[PDB]
Amino acid sequence: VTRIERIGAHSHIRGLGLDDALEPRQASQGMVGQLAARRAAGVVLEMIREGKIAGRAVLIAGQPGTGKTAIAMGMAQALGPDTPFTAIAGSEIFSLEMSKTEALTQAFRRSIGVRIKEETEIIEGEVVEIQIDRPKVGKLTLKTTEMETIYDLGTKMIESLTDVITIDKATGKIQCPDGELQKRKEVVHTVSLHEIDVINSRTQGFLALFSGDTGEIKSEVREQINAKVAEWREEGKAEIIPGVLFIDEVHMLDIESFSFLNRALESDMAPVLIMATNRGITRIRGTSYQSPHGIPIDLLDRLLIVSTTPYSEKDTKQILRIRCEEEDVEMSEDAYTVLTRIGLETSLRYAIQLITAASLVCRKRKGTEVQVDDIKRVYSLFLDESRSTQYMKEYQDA
Amino acid sequence: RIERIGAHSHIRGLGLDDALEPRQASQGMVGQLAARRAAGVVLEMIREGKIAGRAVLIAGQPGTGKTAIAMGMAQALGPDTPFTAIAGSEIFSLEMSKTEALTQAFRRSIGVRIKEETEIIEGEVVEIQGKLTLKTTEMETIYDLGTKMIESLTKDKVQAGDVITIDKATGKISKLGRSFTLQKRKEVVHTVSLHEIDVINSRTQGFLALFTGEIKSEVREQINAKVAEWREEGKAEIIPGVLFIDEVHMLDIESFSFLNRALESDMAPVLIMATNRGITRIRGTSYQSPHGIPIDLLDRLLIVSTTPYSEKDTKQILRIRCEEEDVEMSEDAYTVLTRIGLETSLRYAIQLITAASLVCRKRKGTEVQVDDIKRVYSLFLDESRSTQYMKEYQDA
Amino acid sequence: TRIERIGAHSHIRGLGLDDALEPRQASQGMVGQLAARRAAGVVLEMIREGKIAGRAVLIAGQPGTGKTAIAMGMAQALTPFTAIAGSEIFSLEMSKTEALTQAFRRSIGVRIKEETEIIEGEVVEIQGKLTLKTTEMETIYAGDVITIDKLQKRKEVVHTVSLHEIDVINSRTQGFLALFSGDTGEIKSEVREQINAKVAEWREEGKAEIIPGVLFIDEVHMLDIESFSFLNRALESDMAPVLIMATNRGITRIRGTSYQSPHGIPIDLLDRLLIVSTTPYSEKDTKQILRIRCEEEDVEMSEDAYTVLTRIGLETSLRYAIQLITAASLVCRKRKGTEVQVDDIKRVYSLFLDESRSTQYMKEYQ
Amino acid sequence: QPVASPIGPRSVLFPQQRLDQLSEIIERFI
Amino acid sequence: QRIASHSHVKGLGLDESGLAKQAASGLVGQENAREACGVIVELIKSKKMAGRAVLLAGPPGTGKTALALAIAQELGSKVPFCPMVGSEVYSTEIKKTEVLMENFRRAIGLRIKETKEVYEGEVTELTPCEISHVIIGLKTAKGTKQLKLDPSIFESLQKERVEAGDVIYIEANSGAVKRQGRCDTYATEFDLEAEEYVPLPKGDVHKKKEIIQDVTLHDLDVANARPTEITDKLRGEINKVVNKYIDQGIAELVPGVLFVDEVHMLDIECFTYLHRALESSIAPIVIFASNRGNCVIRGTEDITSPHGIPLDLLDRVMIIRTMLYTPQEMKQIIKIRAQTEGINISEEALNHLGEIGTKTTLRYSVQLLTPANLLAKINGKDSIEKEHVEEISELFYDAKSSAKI
Amino acid sequence: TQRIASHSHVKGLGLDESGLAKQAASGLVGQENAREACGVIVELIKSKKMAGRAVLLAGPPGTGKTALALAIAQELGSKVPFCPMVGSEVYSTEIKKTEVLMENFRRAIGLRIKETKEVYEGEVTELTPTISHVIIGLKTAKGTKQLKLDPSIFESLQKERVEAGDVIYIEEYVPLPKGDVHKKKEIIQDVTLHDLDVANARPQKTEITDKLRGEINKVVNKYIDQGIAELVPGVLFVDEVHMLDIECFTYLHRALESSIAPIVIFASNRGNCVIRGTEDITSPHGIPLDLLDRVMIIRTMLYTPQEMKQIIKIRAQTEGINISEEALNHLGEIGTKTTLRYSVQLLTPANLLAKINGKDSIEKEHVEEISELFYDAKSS
Amino acid sequence: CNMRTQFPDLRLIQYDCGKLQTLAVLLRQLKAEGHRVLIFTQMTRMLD
């Protein structure tokens, strides 16, 4: 009944609505509104899925609360399987153990993915208590519902034997459909550039699943690995796929990461990354000099700024209707009008916080429709940012 | 046993009566009625074993004895009770955090008394190559040994005739066995300190319990749960301890906000805060605050102010310093010494007494000359004299 | 084509003085700086004698007098020399006290005379009885090599070992820490007392002897006050190598504090520095050192080009005029000629510019 | 095959009156 | 081919006389800077000058990184080229002086072509019959041979599984890499041997292979330090053994070339180690790049200096000027991208895109060149028209229109 | 190797019978009040009366506080340990400040331990092949002696290997162990607490105060009253005390009020300054009000121009060369122009250049030419 | 070898039952006389 993936804030959408002629709709795949942002997201998504250029930054910005993160969430949901999507923040690279440049190039390593096509043989079958001992191969008979096979065992396979036992070409591993056991398999596997860590140090699993490593070995990981992944390139073997990196809170990032992004996009193995910006004129960290956008001109010349427009009255009620369609408890039409007036006067997330409490008051009522007095009492008990500003005239502490 | 008496080791306890009234000539502590009255109140509150976790601050002028009252409370606290004096500057570490050190300071001053039962048989041992014969006052009995007892006797160079104790866990005790060349219940109530949290977290116990962030996440919770289980099955109780915080005004506001919520727990011992000056800004912020402490921590604690010393109380403290350090003084030197100690600090007068005793024992005399202590006082200077006599502009 | 062929101001071999310690006008070393090279020769004779300790010499002057050339001349004319920068002691794993201490103690050298008895060679037995696959001797008392320490030889070995015995006593093995810097702040009593006692016993037994070193610290215009507090004891210690400080800036605010003092130093290090000031080069001295530096890469110039090169190097920096002949030799090689001209050095001056040329043309501010 | 410094490097109050002062012998008494 | 951001760089176009062409390898402009960088690449290729420094003085947005890439492509693969970002210096566990010194050791490299014979293993020659003397045969597809090996190699043999059907790679320094399960091991048509099934290793016994290899000194320092280097014992030993290797006639040294971006954003202690360590006689040439102009040096808070460079560092450095352009060649540069792109454009769309490029900056038009071709591919047009570029100029905004709104 | 440092002419304090004044007292001249103030406290050092005291030194740069800080330790000899430590060694990145301070306090406080032991050596003869009787012969160059020992000692010898006629320490190699039949020796030496704390840390490092206080003080209390260990503290010297963080000042004037604290001599050179870590404080001598009520302030005077000859004469005696009248006059004039450290600094290179040019004495023109060679820091 | 579990010694159930306390007092008083003590059970679980 209870699952991990619950209904969150940006989890109500189920993709991004796009067409062949790139014509946006008024309500497609959960996302409602932002037409120019929809066209820009479609252009950058088609450009990433083409996979020709590499090392381009496309910034999106606007007013806080216009559903800017949900556009990238719909892009990530409609991105498709077998494609690495890396979503980082401006605070993840700040660490007292590793450097911020090492963390940012680790995110660059996480971004680009490799699709590898292989063909293996997987043997399946049920084991019937065999192999009379040492005086040491013995026998092995497997049973199916079609035909049984009777044969002997091998030499080095006696350690794994000390219930369907699925053994690959290698040493070994741990109702059933029939078929020949010499099943041949193709395994299109995705590697998030983990070829560095497997030879960079010993015990690669404890460094691959959880961190603890230092800065990776210079003159061994950037030229040798690139030359060898070029050796695996254009020979009928695996080909790299540039993933999608999504960066948050860029306007309060240090100038050194800006200087690293000024030259990281000009390299060969540079994925197409997009970033978000909330505030406007904000002084950059590290120096005391003021600058617009929170980003200096040397990086703004290397990116494109896509501005977003705030919502209107017609889009807000459509968002409320599609969130009532996502949820279970319905409302009254006068309560929809009051909630539309609240979402017009205040933020949309404030209405999202009110509608869940109104549904819980309706569950206290044990009904299927939120009345006007219920949401009126919820709005009276719960304060707001613009509401609690006038109550701070008591001068309680400073 | 040769340990020199310091500036705060000159008293033995605190003046206490049946009605808890502060005295003047009791145990070397003179005057300071209201602060010692509140100190006796909180000392009876600690020794009663009722509550713990009230923040008491001691304020006043520099030199009124804000530190010696803590030593008088600690000496009159009683044996088998922990006392820990930590400044603000000790927890400023680059290897560990401030909140982890404050939790170590909180969990260090909580003692746990655990009772155990053993058996100890004392008597003359006669070994037969083998078996043993215990010749005691009660009986003379021959015992038959098993397997591990013979091994425990052969791993050690055991000499016959000495006292050999046989316990339940078979642990030998060799106490005073080389000085020449049934006993049912010995209930032992041993006191331990609660520094075993990393013993739960880590694995080593030798290097760990002597001289290290230790898995905060769910380490203290299991320890507190097993402490609560021991508190029931009356196998283990719990006594608190006194934590003195010295010069708290040199501490960041983050440790203040951590102590504002770490005191509300049940595992918070009694703590005595020290604050010297008045209007002092907080290191970390830009706004001023009284006592170097913001309003949030000021609402938590209470303040006791120290009354400045009088003339006769100063003369009685100088008489205690006369009778303590084995320094025979003259009757004409008390007025001059009081005149010196009135304009300067009391500890400078203690140093003056010590240096005058040094010069008098260099002279090898019994009485202290007024001209001698005048020459010793003229040899050195004061802090106002260090302000005054450096008017030559020696540096920039 | 070997590793060092030419760099910055280091082409002269040794330092050039006389029996009366007076520099010439055409000899080895640089041209000019009579008092500076005289004081350098006096302090280098003090290093060669080695009577006392705690000799800190500060050198100062205008930017462009070549303190690095004087330091390299005193290094080549010198015994372990060490020239460090102002940021090598500033580390993260080590502090600003331990790294400067290891920089101080590294210049001290120890000569060790060790006589051992070695019986080496090839086997011809096994199982106990010892002989060889000899040329010489026999009489017991296959193919492997065994060496036994007490044919028979008494070998005398001279070792020139620094004070990194402190590295090997604290360590467990001699393989790990002998290739990089090492650990954090160790037992300082083990550094002082046991080392001084064992080296004093080695002096009393006559086995090993010690020699001091020279430490050249350049660009001391920036330095934190921790090192200035450390040099109060470092110059007043029991033993310390000689120090040559090089400060370029006259008045500079000390980082971390706010003071106005000459050479960025407090009053405590002020009276502890033998200060030598320099003199900027004249016309004939600049022309003569250009005549010297023409013999570096075998480049000949015309008669009317030395005056133009000295006229450029007088108004602009001297090192720019040193780089002009290198930037013009390639154009002369592409011209296929054995002699440069006036138009060549004017074209090179039009191509490459200096700070005085770029000062006026940066008035855009876009 | 060079080597710079090493051929092989070089690298009574005690008597049972200080081992009893230390608790860092194999017996961990607790 | 996965074309990157800029792929116009394939040369620098220098003739024998020493003139600068108007249009060579997509690098139109700055003939004075063309000659000034021709002089320094001739200084690099002459292999006689080490310890120099180059600064590229210009406004932000001229394309000096393409000039450094043209330097690196004229040098090619013989001279090692390792660019360094200024944000690669601020490390947490390793000090910045050591990072700059290890970059200086990444610059210097050698090349000592050599040899190495391969042995490759027979199938089964486990003959320990003496331990000093081991007989191991070889059964390759060309034929069978035998060899006698000293006991060691055999001590490496018993460490790994030496059974019926294995591979034994033996190097010249007793480096043995071994496999298991080869040739044929299908005796009774039984189950898995759980080995690697490889076909016949075609090839003879005795080859004589010769490889030219470039070795950097920092990889040598990493391989020798492990089973912050001492500047009295380790690097002097490396200098002595490289001197012995080049006096015996084995290796050949090449000069080191570095290129550093955002130099002014470094600390002043990095500066006082930088212009002290470039004063050494073994110092490589490092082309520095200053991005912005007159600001405050990091760590001073009051000292005003041009290009964020102190007076001790600004001296003894060659300076090459790179100024702005003229707009009438901007439509040429877009054309340089067009032959890079592979899709031909029209004549009026080039005019509108050049107008957008001369409106604010060229890089805005260069970045908008890609969605113009993308919408041309979506709508089905074989070329880029004026409607797509005039729509993408209004749909996507620059920093100036974002600061205006 | 003597290795003559700057302050090598100082032998001791030079107090005659009462401790007032002398001029040529085998060291630094002048400073009568400073010599009296440091000669009072050495009786407290040698007598072990109080603990937790502090000594403050103040004055201009050039008063020679290092000379008196050496002379207060050379008069004590090797009995009382002396370990100077500046505030630069307190500053560290990996190890904290208070840990290094506590290791300094453990380097200060020391122990004196005596021990009597019996040592047996010589070659051995045995006849025993365990009933209460072991025949042990003992042969040395002084003769033979037979002894009867316990069978447990023979069992312990049977545990290892015993050669017939070897050297066995009863408590081709080892030829001739010279010595009598028994060696009964009583030896007294010194113990530093720093080595004990290292051995408690690493038997073969931030510490908790339980092992620091109790686990040391209990065995010290159990070993003093038996008659073995004697607690002898040390004297510390902290140079540049005004260049410290204010947290270090709080730790110092808390730790001086403890029951176990040695005597520490501060050295404050500069006057008013800003205390590091805080702002807008103009306290005198870089020291706050709390520490000034605990230290012993000693004011140092300025040297007279007449006593410069008494400074330079002992330095010429240390070097070993005579000074003429005009050379001493010019050295006195340049010692009245600037500080005396510049006068001491120009003693060695003048003698070296006179040895080069061939001058057995010191000329006024010679020191004039070497003063023309390089000038002082005052006219920079 | 701290078996990282520290098996519980059966002492607490005596603290969980006052009847077991009275039985322990009666058994430790009857052993001082030197006579025999009879125990009577009903089930095998009580025996265990």
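Here chain E follows Swiss-Prot, giving residues 13-142, 154-250, 269-446 in order.
In case you wondered, yes, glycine gets a Cβ from its N, Cα and C as well.
Noted in Swiss-Prot for the protein shown:
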type: BINDING; residues: E:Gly70, E:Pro71, E:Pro72, E:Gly73, E:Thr74, E:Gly75, E:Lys76, E:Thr77; note: ATP binding site
type: MUTAGEN; residues: E:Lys76 to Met; note: No effect on interaction with NOPCHAP1
type: MUTAGEN; residues: E:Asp302 to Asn; note: Abolishes ATPase activity; inhibition of MYC- and CTNNB1-mediated transformation
type: MUTAGEN; residues: E:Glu303 to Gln; note: Reduces ATPase activity. Decreases interaction with NOPCHAP1. No effect on formation of RUVBL1-RUVBL2 heteromeric complex
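Features per Swiss-Prot, on structure.
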residue  : record               : Cβ neighbours (10 Å)
E:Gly70  : ATP binding site     : 21
E:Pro71  : ATP binding site     : 15
E:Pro72  : ATP binding site     : 15
E:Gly73  : ATP binding site     : 16
E:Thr74  : ATP binding site     : 18
E:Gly75  : ATP binding site     : 19
E:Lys76  : mutagenesis position : 23
E:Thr77  : ATP binding site     : 18
E:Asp302 : mutagenesis position : 24
E:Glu303 : mutagenesis position : 26
Any idea what DSSP makes of E:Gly70 (ATP binding site), helix, strand or coil?
coil
Considering only CB atoms and a limit under 8 Å, which recorded positions from E:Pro71, E:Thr74, E:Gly75, E:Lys76, E:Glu303 lie near chain A?
E:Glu303
Within reach of chain C, those binding-site residues of E:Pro71, E:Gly73, E:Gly75, CB-CB under 8 Å:
E:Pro71
Taking Cβ atoms only, which of the recorded positions E:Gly70, E:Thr74, E:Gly75, E:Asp302, E:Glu303 fall under 8 Å from chain F?
none
Under DSSP, is E:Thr77 (ATP binding site) part of a helix or a strand, or is it coil?
helix
List the Cα distance (Å, whole number) between E:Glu303 (mutagenesis position) and E:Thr77 (ATP binding site).
12
In whole Å, how far is E:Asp302 (mutagenesis position) from E:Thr74 (ATP binding site) when you measure between their Cα atoms?
14
Within the same chain, and leaving aside E:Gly70, E:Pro71, E:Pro72, E:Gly73, E:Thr74, E:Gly75, E:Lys76, E:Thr77, name every residue whose CB is within 8 angstroms of the centroid of the CB atoms belonging to the recorded ATP site, in sequence order.
E:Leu68, E:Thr363
Which binding-site residues (E:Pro72, E:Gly75, E:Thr77) fall within 10 Å of E:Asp302 (mutagenesis position) by Cα distance?
E:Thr77
E:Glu303 (mutagenesis position) in three-state DSSP notation:
coil
